[PDB]
Each structure stands twice: as structure tokens, then as C-alpha cells.
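Working notes, structure below.
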There are 2 protein chains.
Amino acid sequence: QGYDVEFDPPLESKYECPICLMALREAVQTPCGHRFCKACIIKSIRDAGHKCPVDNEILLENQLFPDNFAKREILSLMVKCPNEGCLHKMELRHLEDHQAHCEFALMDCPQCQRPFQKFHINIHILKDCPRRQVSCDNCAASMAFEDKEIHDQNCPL
Amino acid sequence: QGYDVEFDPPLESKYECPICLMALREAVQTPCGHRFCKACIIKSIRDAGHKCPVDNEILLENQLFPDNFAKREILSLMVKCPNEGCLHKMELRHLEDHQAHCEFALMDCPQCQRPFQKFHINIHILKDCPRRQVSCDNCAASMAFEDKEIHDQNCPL
Ligand SMILES: [Zn+2]
Ligand SMILES: [Zn+2]
Ligand SMILES: [Zn+2]
Ligand SMILES: [Zn+2]
Ligand SMILES: [Zn+2]
Ligand SMILES: [Zn+2]
Ligand SMILES: [Zn+2]
Ligand SMILES: [Zn+2]
Ligand SMILES: [Zn+2]
Ligand SMILES: [Zn+2]
């Protein structure tokens, strides 16, 4: 459940969760000195027993402490945007905001629900989409572009 | 009051105590995500107020948590022995035991109290020390080597 992104430079093992094997998300530390994503360790306790997965030391959920030092470090690590075509690199803490604006993120056309990269979305929606809505010059009827021919050949004019 | 030893490779800032500026000794972490030697932060609280010295966030001694993850990391860091002439490098956790056996550690002669490196101790004690005890061939009197000449001319023979 940890951060599944591409770190660059590569993520150091000290920041990896022993359970999910990815960058610690909401890092917490045990009394026996082991770091885990809050979600992974909790699930391990409420499932594999009240012990640390790495050394079987007895562990209680109320003994965990938030490792904010680790969290701050991880969130400052340089990551690459996953979107195809994008070459932006940024600190992890800024990746979420970025993805909401990245022009390379896939998006579904509101008319034909097919997926397209954001930078192409306006061209698709207004020039290529077979389901884009257009109006008849004669009766002002609105239809899907792909249905225009059959409408025009039999329009009440 | 942190570990004052030469790390090699050099100690990373992340393991340095903001207060004493040395490797964290008995590392503890605050709610606001900052690490400190347990002794330094407690002294800071019981002296500069109930707050983290780095950001002034309110801090209570009972809010600190032992950062055993950091402790383990720091104790596994390679360090150089401080004794002159020694070239041994080892993990910090082994330095203490090493110093108790290092041949380059200074030591006081039990007879003249002067300091000497351990590898030279035996030679000093038995062959050079002016205060080494020696017996008279005539009366069996024990005296400091430096006082032997005088003693010949002052028997009881
Ligand atoms: Zn995890
Ligand atoms: Zn453990
Ligand atoms: Zn991007
Ligand atoms: Zn479409
Ligand atoms: Zn029409
Ligand atoms: Zn300190
Ligand atoms: Zn702080
Ligand atoms: Zn040594
Ligand atoms: Zn001596
Ligand atoms: Zn004598």
C-alpha cells in the first residue's frame, strides 16, 4: 500500500516497507525499531498476530508511533511523473498536485468514453469524436456527428 | 553529548543532533518529527522550555519516543578508532569494546603515573621507569630504581 512511483535516484532500502516493499506511506515505527506503512503493519497485526513481522517481537497497535522524520524525508524525494511522454521530475509531496494538471494524463471523452491524453482532448472532442453533438442546418436538431449523414438524407428539410 | 567520533564515510546530517551537532546518542523523536539525543532534548525542555528547539512546537518530555530505528542505523556506521597510530575501522557499536583492548590507547604507569601507549607499557614498567621497584643484592631492601645508587652508599649491607 506504499507509494508505487519511480524514484530517481532510486529509493534506498531504509525507506522501503518490509511488508509491501514500497516507499513507506504514513510511516510508523515499532518499539523494536522497524518502520512500516501505517496500513501494512496494522493489517499485519490484525491478521498475522500482535508481533513485528520482521523479528516476531510482540507488538500492539497502540505501541506504534508516527515516524514523521521518515515521512518528511520520503515526501522530499525526487520522483518522475508516471504519465507517458512526461519528463517532469519533482518531490513526491508535489506529485499528486501535478497529476491533476499533467497534460499527459489519460482522460475519458465525455461523449464516447474512450481514453485520450489530456493535451489531445480538445481536438478529439471538437473535431474527431463520432459522438460529438452537431446541429442540423435545417431543423436545428442536435445529433451525434456519426449520425449526421443518415439524418441529412432523410431530414424534413 | 552525542557520539564524538570520526565516522568514515562522514556522518550524514540526518543522524546529527540539532542540539549538540553530533551523532544521535539514545535517539528519540518528537511529535513534530525531529530527532535528538535523549539527553540533549530533555535538557532543552528542562531549561529552554517545553518546546522543540527547531520549530518552537510545544513539546512535553512524555511525548518523546525512542527512535530505535535511528539508533540501530547509527550503531552500525563505520567509525575510525581515535587512538594515535591505530588504523582499525569498525561499526560504532563495537568501538567501546575495542578501546578497552586497543594497544594504542594511553595508560598511566602504576609507578610514576606518567602516560604511555599500551603497547609500550611493559617495556616502560620493567626497563625504563625511574620508580620501578628493585631489590638490593645485600639487604634485600626494595627501592625505586632511581634511588639505587644512593642506597648502595647507605646500607645495612
Ligand atoms: Zn507497506
Ligand atoms: Zn521489529
Ligand atoms: Zn507529468
Ligand atoms: Zn469522444
Ligand atoms: Zn434536420
Ligand atoms: Zn545531542
Ligand atoms: Zn520540531
Ligand atoms: Zn584502536
Ligand atoms: Zn613509570
Ligand atoms: Zn641494601
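Chain B is numbered as in Swiss-Prot, which gives 54-210 for the residues shown.
Structure determined by X-ray crystallography, 2.2 Å.
Cβ atoms are placed via backbone N, Cα and C, with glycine included.
Quoted from Swiss-Prot, the note on mutagenesis experiment B:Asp57 to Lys is: Loss of interaction with UBE2N. B:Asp57 (mutagenesis position) carries neither a helix nor a strand DSSP state and counts as coil.
Annotation note: B:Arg88 (mutagenesis position) sits in a strand segment as assigned by DSSP. One mutagenesis experiment catalogued in Swiss-Prot, B:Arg88 to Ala, is accompanied by this note: Loss of TRAF6 homodimerization and impaired polyubiquitin synthesis. Loss of TRAF6 homodimerization and impaired polyubiquitin synthesis; when associated with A-122.
Taking a C-beta cut-off of under 8 angstroms and a sequence separation of 6 or more, B:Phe118 (mutagenesis position) has the following same-chain neighbours: B:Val81, B:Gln82. Under its mutagenesis entries, Swiss-Prot includes B:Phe118 to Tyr with the note: Partially impaired polyubiquitin synthesis.
Quoted from Swiss-Prot for the published mutagenesis B:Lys142 to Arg: Loss of SUMO1-modification and c-myb-mediated transcriptional repressive activation. Of all Cβ atoms in the shown protein chains, 13 besides its own fall within 10 Å of the Cβ of B:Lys142 (mutagenesis position).
Counting other C-beta atoms within 10 Å of each candidate's C-beta, the mutagenesis positions B:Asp57, B:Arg88 are led by B:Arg88. Candidate mutagenesis positions B:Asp57, B:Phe118, B:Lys142 yield B:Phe118 as lying near chain A, with Cβ-Cβ distance under 8 angstroms.
Cα to Cα, B:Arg88 (mutagenesis position) and B:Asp57 (mutagenesis position) are separated by 17 Å.
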